Amino acid sequence: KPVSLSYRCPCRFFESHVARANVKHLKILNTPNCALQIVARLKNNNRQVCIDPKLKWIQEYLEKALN
């Protein structure tokens, strides 16, 4: 419908600087054309952002959340 932005990955920019502290909630988007893009919602900013999978606090979360 558009051109190359819809079914593809929904995340574009990742806020690795984020930290579980200022993070309000966590969410994920199950896409086929892409992988599991973990989304989120920051507090200090009060907005939704894509968190990095290699984060220090998310590495523990993804560890228990995955397995």
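Numbers in chain A come straight from Swiss-Prot, and the residues shown are 22-88, in order.
Each residue, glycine too, has its Cβ placed from N, Cα and C.
Quick look at what Swiss-Prot lists:
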- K22 to A: Loss of chemotactic activity (MUTAGEN)
- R41 to A: No effect on CXCR4 activation (MUTAGEN)
- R41, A42, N43, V44, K45, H46, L47, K48, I49, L50, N51, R62, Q69, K85: heparin binding site (BINDING)
- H46 to A: Reduced dimerization in neutral pH. Eliminates the pH dependence of dimerization (MUTAGEN)
- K48 to E: Impaired CXCR4 activation. Loss of integrin activation; when associated with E-45 or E-64 (MUTAGEN)
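Overlay of Swiss-Prot feature records on the structure.
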{"residue": "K22", "record": "mutagenesis position", "DSSP (3 states)": "coil"}
{"residue": "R41", "record": "mutagenesis position", "DSSP (3 states)": "coil"}
{"residue": "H46", "record": "mutagenesis position", "DSSP (3 states)": "strand"}
{"residue": "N51", "record": "heparin binding site", "DSSP (3 states)": "coil"}
{"residue": "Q69", "record": "heparin binding site", "DSSP (3 states)": "strand"}
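If you measure from the Cα atom of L47 (heparin binding site) to that of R41 (mutagenesis position), you get 9 Å. The mutagenesis positions examined here are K22, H46, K48; by Cβ neighbour count within 10 Å, the least packed of them is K22. Candidate recorded positions: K22, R41, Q69. Nearest to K48 (mutagenesis position) by Cα distance: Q69. Rounded to the nearest whole angstrom, the C-alpha distance between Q69 (heparin binding site) and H46 (mutagenesis position) is 9. Taking Cβ-Cβ distances under 8 Å and a sequence separation of 6 or more, the neighbours of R41 (mutagenesis position) in its chain are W78, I79, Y82.
Considering other CB atoms within 10 Å as the measure, the emptiest surroundings among the binding-site residues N51, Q69 are those of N51.
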